[PDB]
Amino acid sequence: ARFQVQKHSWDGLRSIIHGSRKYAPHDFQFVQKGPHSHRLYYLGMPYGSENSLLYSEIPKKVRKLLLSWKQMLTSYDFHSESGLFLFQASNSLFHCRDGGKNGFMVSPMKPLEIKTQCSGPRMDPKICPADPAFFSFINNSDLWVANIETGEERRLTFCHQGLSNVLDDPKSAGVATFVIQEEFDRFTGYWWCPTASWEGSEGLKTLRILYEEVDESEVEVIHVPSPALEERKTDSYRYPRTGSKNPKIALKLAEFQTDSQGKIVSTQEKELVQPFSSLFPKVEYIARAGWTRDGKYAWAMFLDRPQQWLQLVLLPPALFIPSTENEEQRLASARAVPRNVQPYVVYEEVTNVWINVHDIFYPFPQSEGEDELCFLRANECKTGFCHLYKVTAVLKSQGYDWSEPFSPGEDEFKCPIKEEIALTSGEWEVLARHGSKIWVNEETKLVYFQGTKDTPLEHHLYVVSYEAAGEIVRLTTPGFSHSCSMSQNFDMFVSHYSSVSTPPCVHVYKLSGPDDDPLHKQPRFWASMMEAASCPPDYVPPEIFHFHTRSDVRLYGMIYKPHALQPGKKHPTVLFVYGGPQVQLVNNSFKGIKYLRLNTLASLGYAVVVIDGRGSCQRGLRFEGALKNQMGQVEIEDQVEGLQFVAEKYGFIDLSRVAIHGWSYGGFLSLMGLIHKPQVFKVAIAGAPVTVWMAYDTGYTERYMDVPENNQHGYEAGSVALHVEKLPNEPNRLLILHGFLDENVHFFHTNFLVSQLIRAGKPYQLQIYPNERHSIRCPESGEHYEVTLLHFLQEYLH
Amino acid sequence: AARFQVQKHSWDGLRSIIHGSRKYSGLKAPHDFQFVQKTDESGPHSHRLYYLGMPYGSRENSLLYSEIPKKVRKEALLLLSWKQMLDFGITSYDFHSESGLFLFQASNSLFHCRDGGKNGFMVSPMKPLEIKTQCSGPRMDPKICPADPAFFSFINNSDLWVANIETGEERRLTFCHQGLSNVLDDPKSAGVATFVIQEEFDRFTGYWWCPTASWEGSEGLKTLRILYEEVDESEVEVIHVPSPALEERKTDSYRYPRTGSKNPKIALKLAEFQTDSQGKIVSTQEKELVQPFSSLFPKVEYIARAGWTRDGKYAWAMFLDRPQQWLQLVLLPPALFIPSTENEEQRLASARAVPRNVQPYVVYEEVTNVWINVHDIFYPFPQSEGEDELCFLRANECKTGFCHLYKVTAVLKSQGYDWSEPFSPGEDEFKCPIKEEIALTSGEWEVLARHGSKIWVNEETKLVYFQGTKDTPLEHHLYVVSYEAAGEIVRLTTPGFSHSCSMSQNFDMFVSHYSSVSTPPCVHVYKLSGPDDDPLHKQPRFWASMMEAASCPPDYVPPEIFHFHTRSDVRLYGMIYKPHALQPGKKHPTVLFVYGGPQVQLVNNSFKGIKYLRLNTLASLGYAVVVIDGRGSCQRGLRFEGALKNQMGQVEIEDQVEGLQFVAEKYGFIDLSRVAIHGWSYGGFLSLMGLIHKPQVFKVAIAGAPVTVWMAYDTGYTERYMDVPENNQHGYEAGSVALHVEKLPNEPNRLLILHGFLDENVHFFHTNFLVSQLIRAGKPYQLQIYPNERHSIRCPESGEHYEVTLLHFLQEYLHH
Ligand SMILES: *[PH](O)(CCSc1ccc(CCCCC)cc1)OCC
Ligand SMILES: *[PH](O)(CCSc1ccc(CCCCC)cc1)OCC
Ligand SMILES: [Cl-]
């Protein structure tokens, strides 16, 4: 028996959607301290209320109390010693002080601005760690520093001339370019040295900043529509499409000297004694960089172009020399560099799948001595699972004369590994990406981390010793997925957590127990920062399940059961898909904020299936690697298998009436489904589809698919715009949605698809969101999308 | 009493129908005619007739000729053979009758050939000789020098060049374009018609050869001169339009004067160069008005037209103010231009040397409270020696509100002027008294003077040949009248057809391209014969065919023209495609096809089956197709088209509906519950207006490339009809359909939007902004784009797709 949905009018559907729409603190900082043990600073937006700086006070004892959000006036930089906060707001840079001297505020303060003699925006501000009088920023693609006390400002780099013709001005300093931001999750191009040196002479403080210089001259340009549509203009962007040139890159060191008063006596640009391209010829990208805590060595994390070969490399300051046009000066400087100064490759990761860039690298101070370096490192390529390892490298300098031009041989600068011991292991992951981090207590010799040990459906907080690794203690309660911040003193932590059934809350927990057994400290709930909002009456949590493919692989999925289900009757079904790498849709956390519309579907009597197929993350490199060089192929197989399983198990699925719908990669796969499984999928709604892989960027596309010339078959197979002949020659089976200003998945993708559909004589329906980028931010756009989708389903799913 | 239902077909079904209709049509016309008399009493041919045409077994246009016989058999039809001259393709050519030189662009280059003159006539195809250049990039807008055909002109990188075709010498004359990398830093051109001039003023050149040489310099140097427009687009707004190579994801920068914003800074200037007896270029000189153009002519926004008197005595220009309600025809003598120089001391010397009795002369002035349409007819007669007057023919519309021929005599009045002093003109500065102004034509009908229409004047016989709507607004015909003895107008073309005529320079023969709603076009040559002492009544006789009319397909059923009177008692014409295989007592679904805007007339007695085949296709599937020329449309006088002044949107739909209601009442097979409105451009605008303002009339609208917001359209067009936005906020708001999305239907499947992505007349912005507002007001829409298309859908698969989509949309959603 066939369940049909009530057909409603357009305004009826608007009423439903408008009605549904009626239905968090972050960037936490614990600070030691009356009856208050600590103050917790954070960002938040209360009920009624833009986002602002807030704090809350933790008592020494609490009753065997929901913490009040106190006001202080998207990110902020903080100096624990001085209590200096620095933050952007209202198109300027502001600062305030709390803690340290003058104790703690008991009432809101006015934020003191830092005005300038600078033209245009001041981006990517950071305080100088060694000396909080100073801070840094980028201005017209160059690095500046300034003094908050004196008001002095100094430009350090001279890459960007600021010429009239923008295409004739390719060089930047301190800047993360497009692919680095979008595909490598790095938003800065410079790094404060944490210490001052006193190089000699008058003994003036020298401060140092490592920075990436880039030259985008050879990189391809594209034009994207400006947001102010009425101007009918575009902006130019350097977009390295797969197979094209990435930027020319190079690490440099800026230094400047300061007196006792804090006045800037001098500055200088330094560069590597040989070119970066000479020393590191097979590096395509700088993934990450930083410094050892002592400032003895700068370090960088390098990637080759295929993203199969990563290196952590130390660069000492002595390896940089004054930049100069004078050839005679250059050679003199190169000659003056000690022979025992050199780069040291302290680690190398290699794989035949790909290098996922993990953020975890913790270099220990050289308590041992100057002859070696110990560090913690997240490594995935060893076991195919991301785990913590304690590595020790040997730093013995081979003689080098840097005045000579020099060609690196095989394994140049490679350090012997004295020790390499795995602190974690097993068929589960330490989470080391996209904000996940470790916290290391050198007093107790313990590493805190998050992982999927208990289950891939839940993030939990664990603890292990890095001296003599053994028992792994979990600190978080099962039946929830947890996102944790640790106090700097390792006494308390925050968990933002939820489950599929319970909306999110934010709790502070206390680590209590005998100090002589720190590994087995007990977590005890202390206070709440936010209790869970009430689940709306018209909200029914989805049900997580799992099943085993014909190839004997465990896949997880969800079902939103049709509300007011009756037995016997089969309901029309929406397969909601993403299906691409770096994502996991199915886990035990609350879906009602981001995916409310799926519940709305189910309330009208659509069944909603979600399947995390092979390619999805939190399941190890082998699982995700299944789609290597053949995107589209594996993924659809698993979507079908999961749909068929759910029909068999749950019984209320009408397989004659299935819609496939996703965004981005999900839009791509929606089209693959209709192309390759027309008898499964009656309709497709493809959001912002990738239709041609040749038109996507280097960083992402090449990682997973190689360059086009090396994988013609895979590119062609997985480029849905090339397979338009196989799309249905029946109307009302294909709806395309795309934001016009999208600068990730260019509108080009949809435009070229439509172009090919016209050439193939195929029917299509189309909706554009003229004011939207990739993600639909504006609420009217969202409502319109949702109403369009409900209408489409009610009309064209029988 | 009962409703007809259209057969619902599958998508593939509809594709079969559309693909079939394109083949089964089975419907190439030669053009740009030049008669030349043969100077051989022995041979059998009176003339050779040169033209452009796509011959048999050939896919490109080329230069062709036909031999015109001295005698023809009376009731035998001679079909003339198209001979080739040469061993897409060629779109135009310049021709010098005396020397027999042809000049034309082809294969990304310049070519030339000769036939006639002293050389005599080819009996077989000849190879076209290329003209080599050292110039980078294209050589545009070439023209032969009238005074000396050894020279020709062209534009290269927005500057004026001349060359010698014999010697091969080339010399640049203007130095406006610096050739910088950034185009925004390099905004000046010479010889070039800018966007609004081309698109909205129908002008595609910015330079004009002086027709005569002069001999200043006792060394025996000959001087040759070119009038040209110099422009500066610095202050003009830039917009970006997507490049046609989509895969590059880039745009082109364009200077787009949007209504209200800055048009280019303009000026007329004079380039001269001197030649020796060998034909070498001895010297060149950029000259400019003795005072600035902006000083002399401060109210001039646009140069519509320009040229020279036949003797080269005066350059002339047709000027327009920004409102386009004030036009002046202005004579400019070469002596008013001085050498350009940065040296201010040298400039003053030159200014001091300019005689006091050298000045401009405003020989005609046209003023209206509607708008000035630019008519191309202005013919100055030669002056007697030492005469201070100029006689000329002029087409004037604003006087009676109908475009007619006048013979004007103006008196060239010297006020006497000190050109060293900075100049400020008063009212009526340079204004020339009008001694005489005879009406050669009159009545409630038009002499056609636009969009290719022209006159031909025979100074021997004192006769002026012209085209008009005298007989009917539904047909263009060829007429003749005397400009001496104004009186009887003789018609020269056959009634029951609309005609487009080309006249021989010797007034002995002419060509007519003509057709009717029922008959496809033909091209026939006619001979004007009779006693020479009665030239007004020369008889046109069919002589030969250039192209016979194709057989009207069996599948094709001509529409029927009709007319009616509005409630205000205004006569509107319309046409009706009756549903094929009509059965009585059935009421059929109906498609209102609309354009509705100025400068167009949809309804006239000419063949619609080429351009509007799909309207017949609609009728074959059982839709009635209605077309109404309401008020606003052309060929009915300035008053009729002026109806929509400052209120576009308002009057037009009322007339469309009144006509629809008339057609239902008269014909009886119209189902008023099932009417769709469909149009492109202005028609797209109106399709949306219809749905907004008459939702009870129009069940669905299909809006092609709609104008949705008038603030986003250009100066030339928008301001002519609506003023600038600041002066007409009410009109702009009322007629901008994207500002009335709240009034669009909140029921799906009543609105389909179509737009080419590369359209650079109606920017895609229009559709984007509409969609934006529809989203904001929670309205449903369907959308189709054509990524590779500009305004007109050229590529055939795009067109088929459009047609199939339209049929599907109608068959699915045109119900009650
Ligand atoms: P779609 O799946 C991408 C939608 S836009 C987007 C959103 C987030 C990110 C960050 C990924 C992590 C960086 C290391 C990139 C792009 O298109 C993919 C083909
Ligand atoms: P649409 O009708 C724009 C069509 S593109 C075009 C075609 C012809 C001309 C010359 C004369 C203008 C009246 C047809 C210009 C532009 O209308 C948008 C306003
Ligand atoms: Cl005369």
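Each position is counted from 1, following the chain as shown.
Note that Cβ sites are derived from N, Cα and C of the backbone, with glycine treated the same way.
Record features (Swiss-Prot):
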MUTAGEN   A:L66 to E (Swiss-Prot position 102)  Reduced interaction with NLRP1 without affecting the peptidase activity
MUTAGEN   A:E531 to R (Swiss-Prot position 597)  Reduced interaction with NLRP1 without affecting the peptidase activity
MUTAGEN   A:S664 to A (Swiss-Prot position 730)  Abolished dipeptidyl peptidase activity and ability to sequester NLRP1 and inhibit pyroptosis
BINDING   A:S664  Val-boroPro binding site
ACT_SITE  A:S664  active site, charge relay system
ACT_SITE  A:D742  active site, charge relay system
ACT_SITE  A:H774  active site, charge relay system
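Counting every protein chain shown, the number of other Cβ atoms lying within 10 Å of the Cβ of A:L66 (mutagenesis position) is 9.
In terms of C-alpha distance, the listed recorded positions A:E531, A:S664, A:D742, A:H774 place A:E531 closest to A:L66 (mutagenesis position). For the segment bounded by A:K64 and A:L65, where 3 residues are absent from the model, the Cα separation is 10 Å. Screening the recorded positions A:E531, A:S664, A:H774 for a C-beta under 6 A from any atom of ligand 1 leaves A:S664, A:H774. Each residue contributes its Cα atom, and for A:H774 (active site, charge relay system) and A:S664 (mutagenesis position) those atoms are 8 Å apart. A:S664 (mutagenesis position) sits 11 Å from A:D742 (active site, charge relay system), taking the CA atoms of both as reference points. The distance from the Cα of A:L73 to the Cα of A:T74, across a stretch of 30 residues left out of the model, is 14 Å.
Under DSSP, A:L66 (mutagenesis position) is assigned to a strand (E or B) in the three-state scheme. A gap of 7 residues interrupts the model between A:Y23 and A:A24, whose Cα atoms are 16 Å apart.
Gap of 4 unmodelled residues flanked by A:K33 and A:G34; Cα separation 9 Å.
Take the recorded positions A:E531, A:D742: by the count of other Cβ atoms within 10 Å of each Cβ, the lowest one is A:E531. Taking CA atoms as the reference points, A:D742 (active site, charge relay system) and A:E531 (mutagenesis position) are 36 Å apart. Ranked by how many other Cβ atoms sit within 10 Å of their Cβ, the recorded positions A:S664, A:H774 place A:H774 at the bottom. In the three-state DSSP scheme, A:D742 (active site, charge relay system) is classed as coil.
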